[PDB]
Amino acid sequence: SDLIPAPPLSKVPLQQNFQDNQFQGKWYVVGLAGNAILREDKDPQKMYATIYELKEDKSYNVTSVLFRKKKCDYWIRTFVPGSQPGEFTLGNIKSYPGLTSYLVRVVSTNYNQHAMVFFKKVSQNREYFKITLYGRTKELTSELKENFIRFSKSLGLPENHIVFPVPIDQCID
Ligand SMILES: [Cl-]
Ligand SMILES: [Th+4]
């Protein structure tokens, strides 16, 4: 493949004074953009949800729930606190085959309605990045969507790498 290069981290803001306890709970993925994310009219991406649970030791247990082949699929991972509040690395990285690097940065959030989170990983020596627009509900405003599109474009993503998953009711309620 050919991939749009990951942006330097200097183009990716960090939420100031990030509050780990307030970021906990369920978030819906209302927007998704990345260098391996592709818009698809034939079968448009369904919304999924991600649950953040703050463990005793201040890492997150992170569970994603997706409706796929008539069933609920669960993906679990551990985000370990990084150099600053709002940054994380992936726990137990040796148990993910091909994975040499995984970085999470919370870009912005108001905790009770929305968040943007930046992800970067190196897998099979290929550098992938994505931005998730999270909502506490399945809908967000035009203003928040446009902010997410503007930000995604500042990182070099064109429109067809920016998707808005369609709301569903299976699995994620
Ligand atoms: Cl996610
Ligand atoms: Th992943």
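What you see of chain A is 25-197, where the numbers are those given in Swiss-Prot.
Method on record in the header is X-ray crystallography, 2.2 Å.
A Cβ is built for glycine as well, from the same backbone N, Cα and C atoms used for every other residue.
Residues annotated as carboxymycobactin binding site in Swiss-Prot: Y72, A73, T74, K145, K154, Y158. Packing around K154 (mutagenesis position) is summarised by its Cβ count: 20 other Cβ atoms lie within 10 angstroms of its Cβ, all protein chains included.
In the three-state DSSP classification, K154 (mutagenesis position) falls within a strand. As annotated by Swiss-Prot, enterobactin binding site applies to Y126, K154, with the evidence given as a large-scale study or a structure entry.
Contacts of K145 (mutagenesis position) defined by a Cβ separation under 8 A and a same-chain sequence distance of 6+ are given as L114, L123, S125, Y126, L127, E151, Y152, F153, in order along the sequence. For the mutagenesis of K145 to A, Swiss-Prot gives this note: Strongly reduced affinity for catecholate-type ferric siderophores; when associated with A-154. The structure shown keeps the original residue.
Under mutagenesis, Swiss-Prot gives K154 to A with this note: Strongly reduced affinity for catecholate-type ferric siderophores; when associated with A-145.
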(message) Let me make sure I understand the span of the carboxymycobactin site: among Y72, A73, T74, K145, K154, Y158, what is the greatest distance between any two Cα atoms, in Å?
(response) 20
(message) Going by DSSP, is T74 (carboxymycobactin binding site) sitting in a helix, a strand, or coil?
(response) strand
(request) For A73 (carboxymycobactin binding site), just count the other CB atoms lying within 10 A of its CB, please. (result) 19
(request) Could you check which of the recorded positions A73, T74, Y126, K145, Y158 have their CB within less than 6 A of ligand 1? (result) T74
(message) Is it possible to get the count of other C-beta atoms within 10 angstroms of the C-beta of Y126 (enterobactin binding site)?
(response) 20
